[PDB]
Amino acid sequence: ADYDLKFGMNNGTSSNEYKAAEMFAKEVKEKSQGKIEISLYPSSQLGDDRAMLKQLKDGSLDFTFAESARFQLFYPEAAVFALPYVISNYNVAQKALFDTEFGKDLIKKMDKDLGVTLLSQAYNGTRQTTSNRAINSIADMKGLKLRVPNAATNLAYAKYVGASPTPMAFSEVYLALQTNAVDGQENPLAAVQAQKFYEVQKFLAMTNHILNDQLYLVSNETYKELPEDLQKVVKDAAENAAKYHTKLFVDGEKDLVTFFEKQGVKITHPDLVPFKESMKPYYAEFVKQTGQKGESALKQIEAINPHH
Ligand SMILES: CC(=O)N[C@H]1[C@H]([C@H](O)[C@H](O)CO)O[C@](O)(C(=O)O)C[C@@H]1O
């Protein structure tokens, strides 16, 4: 095609993220009258999300996904998006990004500092905890060897509940679980399904600890080279895809629980009050480390009403 573009991602071909990227690619090809063709590179072929963000910045990759929280690597106050139990629901996540002074500033900085344009935001599930032994209460977390991604907020979740965190890349998790090199991991239900972690974990606990969004990002180097009519095609297709992406996750959360039960997984519902209590010193550490910028972001987010 005139524009042979590439979209990289961490998740595999069975995932909701891939299905939504496929819809995006199909709509762009149709509505651009074949001028743009997007190829998909799943399963971390091009690196992890940190590496792929760098590739958008330098113009060697055209599209990728990221969470709003991942920008904590550049702007420490953006950790607020993944402080455990702070963001209640997806309504709050949307308004935090688009309808606060903090969020609007972050969108501007992505463009000016990092060379990436935000096209759309979707819901990517609420993270839960799987393990090789039952989690009936906070006591069962003590000493659990919990895999986490290479992200400070996930590491903190594990440390503050008393687990022993082990950071590793997403591609390595299935084998670590299979060999019991680690005792468990944490991810939304959809990822547990897509990666088949239910084959190698007997238990699922509804810890509801971190809510993930998903941003459709384009490299400025690519976006700038498109004529404005094709920029519009891309933007409109990203907003349509994000609607579909969100629907996939919202529908799955309804009934994936019964799918896992049919596969032999036992589901627990630990009392979350001690889990939430255990995070209080972490919120304090966050404010100490990020100062008034972090305090302000927290206050803007805590002000948002979660009811539509
Ligand atoms: C956009 C993206 O790549 N998301 C990935 C996230 C983030 O890297 C992490 O939450 C830190 O932001 O990690 C996973 O959930 C994980 O490794 O378990 C896989 C998921 O595909």
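Indices start at 1 and increase along the chain as displayed.
Looks like X-ray crystallography, 1.5 Å, at least that's what the header says.
Placed from the backbone N, Cα and C atoms, the Cβ positions cover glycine too.
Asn10 (N-acetyl-beta-neuraminate binding site) carries neither a helix nor a strand DSSP state and counts as coil. Other Cβ atoms within 10 Å of the Cβ of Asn10 (N-acetyl-beta-neuraminate binding site), summed over all protein chains shown, number 22. Under the heading N-acetyl-beta-neuraminate binding site, Swiss-Prot lists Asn10, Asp49, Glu67, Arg127, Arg147, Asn187.
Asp49 (mutagenesis position) falls within a helix when secondary structure is assigned with DSSP. Taking all protein chains in view, 21 other C-beta atoms sit within 10 angstroms of the C-beta of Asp49 (mutagenesis position). Quoted from Swiss-Prot, the note attached to the mutagenesis of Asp49 to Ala (Swiss-Prot position 72) states: Complete loss of incorporation of N-acetyl-beta-neuraminate into the LOS.
Taken residue by residue with DSSP, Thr64 (mutagenesis position) is part of a strand. One entry in Swiss-Prot concerns the mutagenesis experiment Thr64 to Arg (Swiss-Prot position 87). Its note says: Complete loss of incorporation of N-acetyl-beta-neuraminate into the LOS.
The note that Swiss-Prot attaches to the published mutagenesis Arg127 to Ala (Swiss-Prot position 150) is: Complete loss of incorporation of N-acetyl-beta-neuraminate into the LOS. According to its DSSP assignment, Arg127 (mutagenesis position) is in a strand.
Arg127 to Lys (Swiss-Prot position 150) appears in Swiss-Prot as a published mutagenesis result, with the remark: Reduced incorporation of N-acetyl-beta-neuraminate into the LOS. Its Cβ taken as reference, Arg127 (mutagenesis position) is surrounded by 22 other Cβ atoms within 10 Å in the chains shown.
Per Swiss-Prot, mutagenesis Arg147 to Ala or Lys (Swiss-Prot position 170) is noted as: Complete loss of incorporation of N-acetyl-beta-neuraminate into the LOS. Large defect in N-acetyl-beta-neuraminate uptake and binding. Annotation for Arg147 (mutagenesis position): same-chain Cβ neighbours under 8 Å, separated by at least 6 residues, are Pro165, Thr166, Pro167, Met168, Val173, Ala176, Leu177, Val182, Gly184, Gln185, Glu186.
Of all the binding-site residues listed here (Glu67, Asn187), it is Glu67 whose C-beta has the fewest other C-beta atoms within 10 angstroms. With a cut-off of 6 Å between Cβ and the nearest atom of ligand 1, the recorded positions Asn10, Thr64, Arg127, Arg147 reduce to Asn10. For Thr64 (mutagenesis position), applying a Cβ distance below 8 Å and a minimum sequence separation of six or more within one chain yields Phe7, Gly8, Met9, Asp49, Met52, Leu53, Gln55, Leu56, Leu217. Distance between Cα atoms for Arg127 (mutagenesis position) and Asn187 (N-acetyl-beta-neuraminate binding site): 4 Å, as a whole number.
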